[PDB]
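Remarks on the structure that follows.
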Amino acid sequence: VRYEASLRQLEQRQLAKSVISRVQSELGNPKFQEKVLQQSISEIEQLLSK
Amino acid sequence: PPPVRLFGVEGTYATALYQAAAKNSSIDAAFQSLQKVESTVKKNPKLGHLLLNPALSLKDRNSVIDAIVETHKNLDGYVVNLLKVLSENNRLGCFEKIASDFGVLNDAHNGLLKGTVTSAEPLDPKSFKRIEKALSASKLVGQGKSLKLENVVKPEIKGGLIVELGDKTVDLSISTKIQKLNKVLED
Amino acid sequence: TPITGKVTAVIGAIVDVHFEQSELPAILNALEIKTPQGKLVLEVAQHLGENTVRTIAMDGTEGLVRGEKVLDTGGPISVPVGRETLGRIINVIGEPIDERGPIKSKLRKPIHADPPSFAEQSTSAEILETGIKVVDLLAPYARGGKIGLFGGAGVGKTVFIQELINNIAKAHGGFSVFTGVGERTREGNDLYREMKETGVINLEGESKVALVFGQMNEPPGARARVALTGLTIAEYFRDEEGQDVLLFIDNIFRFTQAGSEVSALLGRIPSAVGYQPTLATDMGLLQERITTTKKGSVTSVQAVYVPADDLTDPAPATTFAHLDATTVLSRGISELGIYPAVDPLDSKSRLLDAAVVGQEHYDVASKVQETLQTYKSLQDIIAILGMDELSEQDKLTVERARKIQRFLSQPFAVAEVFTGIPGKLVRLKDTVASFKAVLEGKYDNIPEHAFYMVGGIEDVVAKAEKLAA
Amino acid sequence: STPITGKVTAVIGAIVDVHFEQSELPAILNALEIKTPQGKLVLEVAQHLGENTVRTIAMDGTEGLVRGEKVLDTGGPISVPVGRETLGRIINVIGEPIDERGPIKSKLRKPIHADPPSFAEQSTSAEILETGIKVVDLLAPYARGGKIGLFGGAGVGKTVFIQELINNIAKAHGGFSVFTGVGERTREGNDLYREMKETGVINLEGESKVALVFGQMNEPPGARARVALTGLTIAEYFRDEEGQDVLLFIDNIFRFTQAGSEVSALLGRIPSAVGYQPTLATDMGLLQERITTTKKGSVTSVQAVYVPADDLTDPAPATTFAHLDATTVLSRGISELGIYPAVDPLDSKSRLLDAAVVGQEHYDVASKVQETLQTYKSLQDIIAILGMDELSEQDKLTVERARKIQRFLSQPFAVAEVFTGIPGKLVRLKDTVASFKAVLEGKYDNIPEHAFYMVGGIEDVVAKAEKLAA
Amino acid sequence: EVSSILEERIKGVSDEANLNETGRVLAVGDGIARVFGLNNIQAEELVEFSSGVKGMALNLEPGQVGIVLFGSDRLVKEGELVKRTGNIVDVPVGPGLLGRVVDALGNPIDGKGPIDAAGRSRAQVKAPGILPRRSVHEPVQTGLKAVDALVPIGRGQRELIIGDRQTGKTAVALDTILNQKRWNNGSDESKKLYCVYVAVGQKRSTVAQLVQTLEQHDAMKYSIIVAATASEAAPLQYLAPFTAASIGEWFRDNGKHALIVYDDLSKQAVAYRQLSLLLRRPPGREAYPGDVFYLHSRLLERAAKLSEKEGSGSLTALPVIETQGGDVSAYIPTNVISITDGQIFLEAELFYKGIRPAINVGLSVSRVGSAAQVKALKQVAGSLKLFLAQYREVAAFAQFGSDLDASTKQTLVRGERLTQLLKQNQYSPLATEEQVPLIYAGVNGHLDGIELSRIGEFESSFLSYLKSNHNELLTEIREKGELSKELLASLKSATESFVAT
Amino acid sequence: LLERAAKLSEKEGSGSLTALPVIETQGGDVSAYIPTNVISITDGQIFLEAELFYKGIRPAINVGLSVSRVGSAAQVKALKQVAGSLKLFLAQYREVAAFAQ
Amino acid sequence: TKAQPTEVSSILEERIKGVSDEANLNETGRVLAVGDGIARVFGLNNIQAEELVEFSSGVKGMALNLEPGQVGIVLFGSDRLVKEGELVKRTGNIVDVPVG
């Protein structure tokens, strides 16, 4: 019974590491270069809004 | 008078230096010259890295001072006397310190508002011109103050960028958002 | 580049590094200087700014070259745990000093843990038997309880814990913990051997006891993170497994003692007496990492070394709030010849009430507490005047109190050598009776000297015949 | 001089530092105002730190202060208002009404700081003030121009004792009063304010005969110290400019001591003995000398004092014990024994007790009383150990008179119609002298010990004897 | 889904606007930090660490501003930015913290139902004036006979429970909450009590039994528990009384009545010790800083009785001091004592003497006077105090085999029987209608005939006999809380009738 | 210092370093900081009374404060057999000679 | 590096301006900062220890600590009227009382 409930928590941690994993993937690709450009142009847009 | 009080210890000197140089309207001259006489200490690789921290008497250091102003005659009379004051109290390690502060004080007079626009990766030059334009348009720089943009590469900023100048900042990073997210994961 | 540094300072055994890049370090991480004497382990505990950490040292700092290189591991100090991790002794640097070879690593977990939540609590509500009369009657154990022990560690306080190990640990706890801060190294070998002799540790395989000792040779900062290391081994048993836990500690005063030692160097200003200004928070973290959960109950027996026998100092004092029960041991009862040396008027439990241990247990215990206390008040009058120069009612009470007091000694199996009287254990159930009988005058006929060094109630009677003949 | 603008640099708590413009500074003891959400913060300049930066004490909360917040200079000290419109207003540390009956309206205002009067003015007491309570009257009278000190422990009815005085002495003896509360509590504020409304001494139709300066302990330590100054400054205004006689009242003056110890540590002053201020000696001396009789009015202070943990050789009570002309001690024990007055009849010394000032009869009676109680206390050890029947005939008679004097020191109080329920009765100084003498002489040792309990003079005691008999 | 909840977290991170200030972290450790920068800061404001830690700011300096961390320091790192909220620290107050345990930030930590909030409140709320104040009103009982008679507390008043740790300290307080049952259930919301219990430096197992015990007696439908354990951060432990006070103030403000228990202030001083010494304030005596008094003094005065235009509101407070070593001539005890109206000193020895939870009646005082108790119950206990004082004096003489006399042994016997009657019991409070008979019985000397062992036997039986026949007397004592000439004569005849057994 | 002195095993050659740490007491002292710090490290005490030594009894040991807890073999058998349970006996004797009057 | 109590901003700008010391520090003193009745002077270079000094305010002092960067005068009187930048004359007579 203890273990059964522990397993419900465990699956959530197994998918928690997909998030951490997915970050390494995002930053491994030159989507790292292209979205950093996007962040510079959001700041411009934001800078007209203040 | 000083215009505003900036810096903690070893800023009492920097404060005092600006207000003495203020009465003539030649701080810009004083400071430039100080960069050029400080650099020639550095390009003295022995005894100008090996005599910044106390190691020899007040008097030998004072005589090191006398020798520095005899080889460079342009230093302005405020900065030739400031060195005397530093040598007599027997300090030279916080020599770059008064220099750095004195630059900030001077560039408040010039009306330059120095700024670092750190990014994850070096941005394009077009991205730069546009940030300089925009930042002027935004009310954080009212105008009257001339922004400078200094690019820095920090791979510790993991994605995004941060625009910093004066007491006004816009943090539009990815890195912070990741840190916040990682904490938030519960399900 | 990797977060390398140089040794700016070596002030005490609290080394300071200065990283040569502006890359971010972090706290509760570990750094290694590769030294020509083994390895040296450091732990970042403060960041002072200008790329300069200030570090706790887990190993000896003697013979240390400054401007000598450091490297950042990148993370916390990690022990090895397991279910077959048992039958070996563990130090704060991970290694064996018992030389039984590598421990079973399955999961390696940070010695620094975030304290579990208030929403998971499996509070003690089942009693435990200790098998000492004084203990059962006045302040009985429980399972999940947090017991405390006060006194020296040389006057019979240490002897007391041995009895407890002999009874409670050879028949409860499936995986059990011993954690010893500033633990006396040769004595540590004795504990290990006695554990082997009673066949509790069988090689480095399956065993129902594990042990952590960090010797009092080791410098104060290293000793401080022994405590933490031990608790991590306790938590694996707590979490993953549902199997019974125990903890025995000798002494967690020595954790507190170590904190006072480090305090000046780190950059803190010492508060009065000498004890750390960070005592409540630092104390708080270990004792909320000893707490009952619904993942398993955790019976704990803790020992506090009392310096100059002042219990009014904040390090012994602030513990009681974090306690359920105590059985305080003192020098005075030690002189009187009463072994165990437990104060009978200085014992308390949260299991003491008239429906937890029931009305009869309570009634008996109350009466015992009134009788001994009455005697304690009249110490002056008895010695200065007399007992016949004192009222007849109080004289009865006084006469009774010498018998009850004397009876409280229980010659132990680990003080059987010294006394010459074979070891005894008196049941919980027997105890209620034993004391109830004396209270009704059913045994106030036989010598005070027969109440000295006896086992149960029948032996008191029987020795009376031995001494009379 | 003219206003200045300084910008705040460090808020650490009560101490708040300001960094004023160069070549242009506010002086020591000036008043700076910073407009704040809840009143106007007044800052008292108490140190200069050099480089044209001051260090000041807040008198209003230090919640939400920006360091960089403009600080106007009024150009002077903290000045409250004084006047005959001070009467009935409830005044606070920064000097403004908090009862909203309107500001005190006078041509004259004064600073809270002042120098103690010069030697030439000074006058001594010589008259004997009448309190209207039997213990006070015989064994420790008051002296008009006194600095009486109401030292006492816990559970003595502190408020009760002082509340009795206001009922008796205050209406009878002309002149105004100022009642000043230093680190008072909100139970006590309401109960004091209510008691003086009953007696028609506070007139909300008239002007009052009392003025009030209530500063409570929920205000910063800084403020608690300098509330005392505000109330004293009003008494000075009464004594000097109007010429009036003052029966000044301060409550609890240990609170001044405690407050003063707090701002000491914070200001940089190193801790002195038993955790109290170093500047104990000098703050008290300055405070006390101001309280006196001059060549104008006559100021007779009655100051509550709290003796921490019933030890009065502790450095705050014991220093104050000297500065106060006419000490009393109230004690835990006597309250429990059932006797109210709670005053110890034995420890209570006035600055005037001699026979050519109190009168020859008054002196010879009180000389006997002191001896009778001191015998009984001495006899207690013999009674306690050996037995009580093994004492002599003279000792039993002395013990019986002593019990009688102990219970013929019970007076009821009007402000203890709560505490007890028996209503207070006023008895004269003269009457007390006479009443006490009859008892010593042995002419009233026919009266039961309990027929001396809470009654007037001799007339009531004889009658009350008959009453228990029935 | 586990995936569905993850999708939300990701959409709920990203984007944010201008920051009033920035500064980069440098000195930091022990959960105390100082950051460099930060110049639009004012006192008590909250600054958001980009760790995801929140810390309010308590030391302001023109160097490095000292921000007290509520988290850990293992996620703070040297170089990070911190961004000012622009909003001072606040706690949810509503009708939804009741029936829940909540930590000092005001979340449930037991994972009970949602916090309903009607408002937010501020940690410092200036304590009432003297204009909206009013006289003492509404007797509050604990259901402990000695406490009620002798040192009677009122609502809007403070009396300090002091004494050595774990001599029944917890049972005293638990008995008080338990007696509020009679009133919580009974009509009138300004007679009902919603108690707020504050726990500083206490271990979880103790709180978790305690709450269990309140649920058993159905007292955890109004109890609110504010907690800041020993492990959890030192600024949350300092901050814990002042935000509990605000959960109480709402009750006082609406006209409703409540009782706030502050257990213990002494560990609060140690959490504040740590905080004060690392933001470089110099200490006074025994390393407690000189502004300690200022902390307790502002706090306790926020419980005080209000007028009828504010709805007859009173928050009442009962501060608890557990003395870490014993001695009440210590620093912390002198400071709380001055602020409070009373002492309710408890004693170690009296624990062993068989009074449990144990109270000493002589080092306890109430300067609140006798009319903060039930009117009926004042009358009966009128000489209770006087008898007891008389006993204490005669007992002192009695020691050393001293020759006793007949006059004194009346007193001594009289006193002995009363104490045996009085003796408290663990975890059981009582109702005032049945406290009024027993004290009468003792005072008029119908208990001074009855043997010490049978004091208890009389106590049980005497109460029992009254339930059967004289249920009219109990009803009148409850209903009018004052005692009539007619009612006394009957009560007196009832006592005379039952004396044996 | 103290853990440098201690009996060792066969490997290290069976060697021992016997350590008696010797404390300068002002007529007996063991309720003060310095003694207590040594007691918790040591296996026991050899408490010897001031009054008795001085009045020419040597040795003069009070065995209410003299214990050792590893000492179960550390005597020649000869001096254990003859000295059978005398250590219990003189810890009855003080109590007997208190109330024998 | 270290912080002198003679690092005062008015004092420093004067040394920077190429102005030398010891013309207004002979006997001649100037208060730098006054707190708790403890005015601290920069000057008094011909003063005798324990010698009596007179401020511009109207206040008298004696000079128990002579330290090189400043002189810790102990004020006999008022703190109220004393402030930074006031002349402190050197009596030239050590603490003395009439005798006769």
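Residues displayed in chain E correspond, in order, to Swiss-Prot positions 44-544.
Heads up, header says this was done by electron microscopy, 7.3 Å.
Backbone N, Cα and C atoms are what each Cβ position is placed from, and that goes for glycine too.
Sequence-distant neighbours of E:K212 (ATP binding site) (same chain, six or more apart, CB under 8 Å from its CB) are E:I204, E:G206, E:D306, E:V363, E:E365, E:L389, E:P400, listed in sequence order. Swiss-Prot lists E:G206, E:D207, E:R208, E:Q209, E:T210, E:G211, E:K212, E:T213 with the feature ATP binding site.
Cβ-based neighbour count (10 Å, all protein chains) for E:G291 (mutagenesis position) stands at 26. E:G291 (mutagenesis position) falls within a helix when secondary structure is assigned with DSSP. According to Swiss-Prot, the mutagenesis experiment E:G291 to D carries the following note: In ATP1-2; growth-defect.
Under its mutagenesis entries, Swiss-Prot includes E:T383 to I with the note: In ATP1-1; growth-defect. Under a cutoff of 8 A between CB atoms, and with a sequence separation of 6+ in the same chain, the neighbours of E:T383 (mutagenesis position) are E:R201, E:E202, E:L203, E:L343, E:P362.
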- Hits for chain C proximity (Cβ under 8 Å) within binding-site residues E:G206, E:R208, E:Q209, E:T213 read E:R208, E:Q209
- Query: Relative to the Cβ of E:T213 (ATP binding site), which residues of the same chain, six or more apart in sequence, are found under 8 Å away?
  - Reply: E:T249, E:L253
- Item | Close in space, distant in sequence - E:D207 (ATP binding site), Cβ under 8 Å, 6 or more apart | E:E365, E:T366, E:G369, E:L389, E:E390, E:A391
- Message: I need the least crowded one of these binding-site residues (E:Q209, E:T210), counting other C-beta atoms within 10 angstroms of each C-beta.
- Response: E:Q209
- Query: Among the binding-site residues listed here, E:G206, E:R208, E:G211, which has the most company in the form of other Cβ atoms within 10 Å of its Cβ?
  - Reply: E:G206
- Query: Hey, does DSSP put E:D207 (ATP binding site) in a helix, a strand, or just coil?
  - Reply: strand
- Task: Using the recorded ATP site (E:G206, E:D207, E:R208, E:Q209, E:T210, E:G211, E:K212, E:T213) as reference, state which further residues of the same chain have their Cβ within 8 Å of the centre of those residues' Cβ atoms, listed in sequence order.
- Result: E:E365, E:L389, E:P400
- Message: Tell me the Cα distance separating E:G291 (mutagenesis position) from E:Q209 (ATP binding site), rounded to the nearest angstrom.
- Response: 27
